[PDB]
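J.: Shown below is the structure under consideration.
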Amino acid sequence: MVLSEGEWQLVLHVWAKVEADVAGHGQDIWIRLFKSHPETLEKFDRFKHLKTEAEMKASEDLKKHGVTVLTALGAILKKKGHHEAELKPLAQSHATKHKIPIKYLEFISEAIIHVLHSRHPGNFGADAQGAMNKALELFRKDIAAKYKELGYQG
Ligand code: HEM
């Protein structure tokens, strides 16, 4: 797929608000994911033991990890499609070490969209959401392709 410059602009416009509080957005997203699709929490030997939302909120480790994830994703979005180098190390670890199915990347995509919709209604109307969804689909398609080359696909 290819986004237009206008679609990238909508994406990087909301993302700039997200970057006002990276750790707080990281928290909401992971907590949204873990509550909605609890099976995803099983992938983290680090976080598996967390029983409640209150425990998740209070985990300093989880908050650091959310900042690591959103900074990696932010660096990809700012490439505006030219993200091949960034994608390589991320595809290799998630396919080969962590073993994360494309399905789970769809689930977190959903969690990111939910959280931007709640926090940023003014900057996340239908068009901006359409553009963010396009950007994350692009991300998933390219990652899926890399999975396949690395011998995991799926
Ligand atoms: C927007 C999508 C994602 C991004 C950009 C991302 C990024 C990262 C980064 C940058 C790291 C640290 C370096 C590395 O191991 O590659 C990491 C580690 C990890 N990621 Fe992700 N990730 C994403 C989605 C997911 C999902 C959906 C799962 C599982 C449901 C997953 C599970 C893990 C695991 C298990 C680790 C290791 C955590 C640890 O013990 O430190 N990732 N991820």
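Heads up, residue numbers simply count up from 1 along the chain you see.
For this deposited structure, the header notes the method as X-ray crystallography, 1.7 Å.
Any Cβ shown, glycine's included, is placed from N, Cα and C.
For reference, Swiss-Prot lists these features for the protein:
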- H65: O2 binding site (BINDING)
- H65: nitrite binding site (BINDING)
- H94: heme b binding site (BINDING)
- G122 to A: In metmyoglobin (VARIANT)
J.: When you tally the Cβ atoms that lie within 10 Å of each candidate's Cβ, which of the binding-site residues (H65, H94) has the highest tally?
T.: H94
J.: Around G122 (variant position), how many other CB atoms lie within 10 A of its CB?
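T.: Result for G122 (variant position): 9 other Cβ atoms within 10 Å.
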J.: To the nearest Å, how far is the Cα of the residue listed as 'heme b binding site' from the Cα of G122 (variant position)?
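T.: If we compare the Cα positions of the residue listed as 'heme b binding site' and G122 (variant position), the gap is 34 Å.
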J.: Between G122 (variant position) and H65 (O2 binding site), how many Å separate their Cα atoms?
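T.: Roughly 28 Å, rounded to the nearest whole number.
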